[PDB]
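Participant: One structure, pasted below without further comment.
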Amino acid sequence: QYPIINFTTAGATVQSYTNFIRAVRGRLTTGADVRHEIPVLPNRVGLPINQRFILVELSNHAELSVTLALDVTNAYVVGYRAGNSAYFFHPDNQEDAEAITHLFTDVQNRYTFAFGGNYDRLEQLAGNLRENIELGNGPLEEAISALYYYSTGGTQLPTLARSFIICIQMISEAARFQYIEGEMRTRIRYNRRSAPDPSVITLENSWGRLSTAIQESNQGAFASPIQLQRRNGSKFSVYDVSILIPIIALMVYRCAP
Amino acid sequence: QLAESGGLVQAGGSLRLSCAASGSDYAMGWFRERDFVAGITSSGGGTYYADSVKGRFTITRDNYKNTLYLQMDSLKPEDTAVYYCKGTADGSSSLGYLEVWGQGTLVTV
Amino acid sequence: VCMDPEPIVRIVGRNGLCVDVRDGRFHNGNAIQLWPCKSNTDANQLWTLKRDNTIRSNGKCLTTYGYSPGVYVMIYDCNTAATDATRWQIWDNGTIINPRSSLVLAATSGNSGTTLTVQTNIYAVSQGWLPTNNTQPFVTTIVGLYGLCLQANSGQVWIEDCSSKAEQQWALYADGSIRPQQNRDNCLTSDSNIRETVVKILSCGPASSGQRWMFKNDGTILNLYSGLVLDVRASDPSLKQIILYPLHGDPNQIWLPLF
Ligand SMILES: *[C@@H]1O[C@H](CO)[C@@H](O[C@@H]2O[C@H](CO)[C@@H](O[C@@H]3O[C@H](CO)[C@@H](O)[C@H](O)[C@@H]3O)[C@H](O)[C@H]2NC(C)=O)[C@H](O)[C@H]1NC(C)=O
Ligand SMILES: *[C@@H]1O[C@H](CO)[C@@H](O[C@@H]2O[C@H](CO)[C@@H](O)[C@H](O)[C@H]2NC(C)=O)[C@H](O)[C@H]1NC(C)=O
Ligand SMILES: *[C@@H]1O[C@H](CO)[C@@H](O)[C@H](O[C@@H]2O[C@@H](C)[C@@H](O)[C@@H](O)[C@@H]2O)[C@H]1NC(C)=O
Ligand SMILES: [Cl-]
Ligand SMILES: [Zn+2]
Ligand SMILES: [Zn+2]
Ligand SMILES: [Zn+2]
Ligand SMILES: [Zn+2]
């Protein structure tokens, strides 16, 4: 059985959310591979299948429970279990298709969506962009129930896609970025729901490119600038890893030191 | 909610104050205008003492019993005052964070 | 193994000035200096971070005059200079160190035209550098315990309810100083290394070790020379005290630069 981390929205606090995101990071990578003080996720090359994934069990006030599966090599959600049904995003290639056969083996119903789990396709299926899909404890609660009832005929596809968009940002992206995690802790702290601002959106969009720029930097200095956004629309460029150290908590593996 | 207890003895004595909580998320501290005496972070690991009482007072906490302590050794007539317990938390207010006090316990030295 | 690129970039440091080959003269032995950051293609401020641990301007090398504290740093032909005097390491905490001497690149004064030197490393503001093409410090809010905002009030610093107040804006300079947006001559300062020392705002004049800070990957704001971090005293904002304190990681030591 793959490692499991639990979070509940019932009575969730700043602290309980922080313990949860910390716990997820502790099982995503060992922390022994660090570039310019930023941890690196395990190399897909060499990673045995029995260490490929981690499980995140979510529950809410109604004690509906759902289990997301995260690829440790990129911290992203590849599918989820609800009751005795399991669903998976369309894998990109054949090996990822084979690797997910090792998830939720006990489950009696297994399905692969025709769509992948990238934001662009989830947004069109949800009928809305991340910039308008509110985040917070409340949205996570509702996303959990919608995911649970999808096995039942009670969750339409846009609401499912919207629930995926909520869970991925609040779990995977918060794991990748202390910045995004702090944005989620802001919402939990004040019991507010809020769509992410452009700084969050551009960070999510740039995660791969940021990982490559940092790992192939010459002593922290990038070969090319990466364009980010402030919380207002305003754009700025980053030429060095120094400002990103408190912003990014995990990087996808790109190359050897 | 917070309630004090354990509050007369001569100069140079000892007294331990308790603080029973109703509901670990909270940083806790002791006050005695009201002045800071001692404080401790939520998990522990940070204890911060006022300069007057440093080296004489010991704040402790225990989050599985939801009780805060203040050990007061080598007391002087200067310690005589009303001693309050205080907690700070993450919610919303005009402060921007929560402050819950106690009703106070009298100490006379 | 990852590719090692060779980016051309400015080196910004003390008071936000740029590392500059004086008067654009590339004669062997001409001094390196602080100078206001240019906005053109002039070679004397654009440095190639080479794969051999060399830092080059117009084909010539950033070179230390010697291996003793206080000697100046010059431009010199890369092949003719002593090889060890042309080698540098750029550390992630803003230090540019000469490995042979273990001495650190420094600007012992803050004025334009200051001759650069190598000094003993004390992680002072005068030894903080950033390789970047950004010539402006990044202005940001600094959120901390309970989502409250770091706030400047003349000499005093504390944390208070956030409100998008210029007293809550901070300029992160390339030399590692954290400056109040309303007066960039002044610096977030710990007058000393003692634990529980109250952090305040003072002139950036001395460019001391108590004035240099690094945002760590764990969310703490670290003063590099002492090894202590910023801490909302007793985790109680009402005390209006931000102090140096040994690292325990609890929420009163966690911060986030909300840009
Ligand atoms: C920071 O700003 C400076 C100045 O604007 C940039 O320097 C310029 O960098 C480009 C590309 O790296 C250089 O052009 C290249 O020239 C080589 C040699 O001929 C050629 O093979 C390439 O195809 C490319 O055209 C350009 O010469 C250089 N300008 C200078 C040194 O004055 C620098 O790239 C910026 N750094 C970053 C990380 O964005
Ligand atoms: C600033 O960064 C440098 C480079 O990462 C640090 O020096 C290294 O520290 C590690 C951890 O103790 C040692 O294993 C290395 O031997 C050190 N040297 C090098 C060349 O990597 C330095 O400690 C940092 N300074 C502070 C105050 O954090
Ligand atoms: C989430 O809940 C389950 C069931 O209550 C716990 O078993 C998990 O504990 C973790 O997994 C077990 C097998 C063991 O390794 C334990 O040390 C782990 O902590 C729990 N997950 C977490 C992260 O607490
Ligand atoms: Cl340096
Ligand atoms: Zn580095
Ligand atoms: Zn297919
Ligand atoms: Zn978009
Ligand atoms: Zn000359």
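By Swiss-Prot numbering, chain A shows 40-296, in order.
Note: Cβ is positioned from N, Cα and C throughout, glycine not excepted.
The mutagenesis experiment A:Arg83 to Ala is recorded by Swiss-Prot, whose note states: No effect on the toxic activity but suppresses the vascular leak syndrome. Swiss-Prot gives this note for the published mutagenesis A:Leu109 to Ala or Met: No effect on the toxic activity or the vascular leak syndrome. A mutagenesis experiment is reported in Swiss-Prot for this position, A:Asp110 to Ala, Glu or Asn, and the note states: Suppresses the toxic activity. Looking at Swiss-Prot, the entry for mutagenesis of A:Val111 to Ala or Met says: No effect on the toxic activity or the vascular leak syndrome. What Swiss-Prot records for A:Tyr115, A:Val116, A:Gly156, A:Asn157, A:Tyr158 is AMP binding site. Annotated active site per Swiss-Prot: A:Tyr115, A:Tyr158, A:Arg215 (among others), in sequence order. Where Swiss-Prot documents A:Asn132 to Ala as a mutagenesis experiment, the accompanying text is: No effect on the toxic activity but Suppresses the vascular leak syndrome.
Describe the structural context of each listed feature in the structure shown, including burial, neighbouring residues and relevant distances.
Facilitator: Around the Cβ of A:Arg83 (mutagenesis position), the number of neighbouring Cβ atoms within 10 Å comes to 16. DSSP assigns A:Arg83 (mutagenesis position) to coil in the three-state reduction, placing it in neither a helix nor a strand.
Taking a C-beta cut-off of under 8 angstroms and a sequence separation of 6 or more, A:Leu109 (mutagenesis position) has the following same-chain neighbours: A:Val63, A:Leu67, A:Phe92, A:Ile93, A:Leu94, A:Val95, A:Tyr115, A:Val116, A:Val117, A:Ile210, A:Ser211.
Here A:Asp110 (mutagenesis position) comes close to A:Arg91, A:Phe92, A:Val117, A:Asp135: these same-chain residues lie at least six apart in sequence, with C-beta atoms under 8 angstroms from its C-beta. In the three-state DSSP scheme, A:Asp110 (mutagenesis position) is classed as strand.
In sequence order, A:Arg66, A:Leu67, A:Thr68, A:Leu80, A:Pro81, A:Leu86, A:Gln90, A:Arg91, A:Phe92, A:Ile93 are the residues near A:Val111 (mutagenesis position), counting only same-chain partners six or more apart with C-beta under 8 A.
Here the Cβ of A:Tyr115 (AMP binding site) has 21 other Cβ atoms within 10 Å, regardless of which shown protein chain they belong to.
The DSSP secondary structure for A:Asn132 (mutagenesis position) is coil. Sequence-distant contacts of A:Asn132 (mutagenesis position), defined as residues of its own chain at least six apart whose C-beta falls under 8 angstroms from its C-beta, are absent.
Residues near A:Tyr158 (AMP binding site) in space but far in sequence (CB under 8 A, at least 6 apart, same chain), listed by position: A:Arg169, A:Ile204, A:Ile207, A:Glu243. A:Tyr158 (AMP binding site) carries a helical DSSP state (H, G or I).
Of all the Cβ atoms in the protein chains shown, 28 others lie within 10 Å of the Cβ of A:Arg215 (active site).
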Participant: Count the other Cβ atoms sitting within 10 Å of the Cβ of A:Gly156 (AMP binding site), across every protein chain shown.
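Facilitator: There are 21 such Cβ atoms around A:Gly156 (AMP binding site).
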Participant: So of all those recorded positions, A:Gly156, A:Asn157, A:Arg215, which one's Cα sits nearest to A:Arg83 (mutagenesis position)?
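Facilitator: When the Cα distances are compared, A:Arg215 comes out closest.
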Participant: Could you round the CA separation between A:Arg215 (active site) and A:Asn157 (AMP binding site) to a whole angstrom and send it over?
Facilitator: 16
Participant: Quick one: what's DSSP say for A:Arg215 (active site), helix, strand or coil?
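Facilitator: The residue in question, A:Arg215 (active site), is helix (DSSP, three-state).
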Participant: Could you check what DSSP calls A:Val116 (AMP binding site) once collapsed to helix, strand or coil?
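Facilitator: For A:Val116 (AMP binding site) - judged by DSSP and reduced to three states - the answer is strand.
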Participant: Inside 10 Å of the Cβ of A:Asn157 (AMP binding site), count up the other Cβ atoms and send me the figure.
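Facilitator: A count of 13.
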Participant: Suppose the AMP site is A:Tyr115, A:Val116, A:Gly156, A:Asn157, A:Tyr158. Which further residues of the same chain have a Cβ inside 8 angstroms of that site's Cβ centroid?
Facilitator: A:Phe128, A:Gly155, A:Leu161, A:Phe203, A:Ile207, A:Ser211
Participant: List nothing but the largest Cα to Cα distance in Å, as a whole number, among the residues A:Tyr115, A:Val116, A:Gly156, A:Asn157, A:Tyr158 that the record says bind AMP.
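Facilitator: Largest pairwise Cα separation, rounded: 12 Å.
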